[PDB]
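Notes to accompany the following structure.
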Amino acid sequence: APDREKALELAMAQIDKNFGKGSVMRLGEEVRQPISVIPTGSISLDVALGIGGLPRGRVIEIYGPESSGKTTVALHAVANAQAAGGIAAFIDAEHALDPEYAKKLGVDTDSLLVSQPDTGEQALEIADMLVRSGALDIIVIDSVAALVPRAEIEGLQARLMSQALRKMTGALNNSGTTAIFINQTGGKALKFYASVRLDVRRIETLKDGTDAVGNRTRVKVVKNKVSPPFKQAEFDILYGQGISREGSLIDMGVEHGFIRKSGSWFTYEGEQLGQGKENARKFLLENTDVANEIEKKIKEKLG
Ligand SMILES: Nc1ncnc2c1ncn2[C@@H]1O[C@H](COP(=O)(O)OP(=O)(O)O)[C@@H](O)[C@H]1O
């Protein structure tokens, strides 16, 4: 009975040694637990990431059809690792950032390092030597696609990446700076260097009695080298306001039973919150105490 597995692990064990950590996993393991991670503003996605947030030191890829949430998740990423001392750098190539928004989310823009490169090449160096300073915690490159090499501006892209990614995946691992890339093209590279790959797509248009409060987004963790992959999460994005914390709690809060649905009436053990997800949201919105409790308990029911 044991000889079988008693060898799988001897093997499986040397596999890690020779190649890494998450080289060979059990989609069922609760395994590991690092003390470095950046929340993403979605408890739903954090437990989905398996480590409660984006691993620091790794390269992260977040792709999906336009207007489905990538950058929103990224700005929060920033918001967090920034509220926690470290600073973030944003290498712009799309030229479509809205600070008033990045701000609401929680970014301290006035102290955010933005760079508007000219070549896709110049961009990866500014991003390279910048990460080497060992100062940035998180850096985000907006659009793996908008990174044209000098030639085209004056095949070579997926090389530009290949090149840059090797020379850059290195430092990152020393530096400890986690890096984010937004996609929709030069793939291959990133599709491998990535330690984590999030697939973000929009599932519904959040109706709010009126016409719309936001969008229900779904993320699928297609690649996870820091824990088991394939787990997925969904959350809401309120038009110009961001990933609804609270709303993320109702859902997580009932899919774990700390919140009961007695027929559209969300109740938190005994006492009611409201009637209609958006109403209970409201309750949670203006009730931080109770809120933090669910989060707290939700957070203790998992890790
Ligand atoms: N400045 C803004 N004002 C209002 N809503 C915004 C703003 N920026 C982003 N959003 C919301 O984010 C959604 C798309 O996410 P981002 O805008 O994250 O796109 P990606 O999904 O990054 O293209 C939009 O449909 C919208 O609901």
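The residue numbers of chain A are those assigned by Swiss-Prot, with the residues present covering 5-158, 167-196, 212-330 sequentially.
The deposited model was determined using X-ray crystallography, 3.3 Å.
Placement of Cβ uses the backbone N, Cα and C atoms for every residue, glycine included.
Close to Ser71 (phosphate binding site) in the fold, though at least 6 residues off in sequence, lie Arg229, each with a CB less than 8 Å from its CB. If you look up Swiss-Prot, you'll see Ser71, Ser72, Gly73, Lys74, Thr75, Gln196 marked as phosphate binding site.
Counting Cβ atoms from all protein chains shown, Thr75 (phosphate binding site) has 26 others lying within 10 Å of its own Cβ. For the recorded site, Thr75 (phosphate binding site), the DSSP three-state label reads helix. Among the features that Swiss-Prot reports, ATP binding site is placed at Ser71, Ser72, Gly73, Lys74, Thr75, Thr76, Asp102, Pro103, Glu104, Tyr105, with the record citing experimental evidence.
Among the sequence features in Swiss-Prot, the mutagenesis site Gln196 to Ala, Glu or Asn is noted as follows: Loss of residue movement, loss of switch function in crystal structures. Taking a C-beta cut-off of under 8 Å and a sequence gap of six or more, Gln196 (mutagenesis position) has these contacts in its own chain: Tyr67, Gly68, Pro69, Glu70, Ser147, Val148, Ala149, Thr212. The DSSP secondary structure for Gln196 (mutagenesis position) is coil.
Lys74 (phosphate binding site) and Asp102 (ATP binding site) have their C-alpha atoms 14 Å apart, to the nearest angstrom. Taking Cβ-Cβ distances under 8 Å and a sequence separation of 6 or more, the neighbours of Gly73 (phosphate binding site) in its chain are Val227, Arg229, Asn242, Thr244, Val246, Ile264. Most Cβ neighbours within 10 Å among the binding-site residues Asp102, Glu104: this distinction goes to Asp102.
Within the same chain, residues at least 6 positions away in sequence whose Cβ sits under 8 Å from that of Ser72 (phosphate binding site) are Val227, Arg228, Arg229, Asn242, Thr244.
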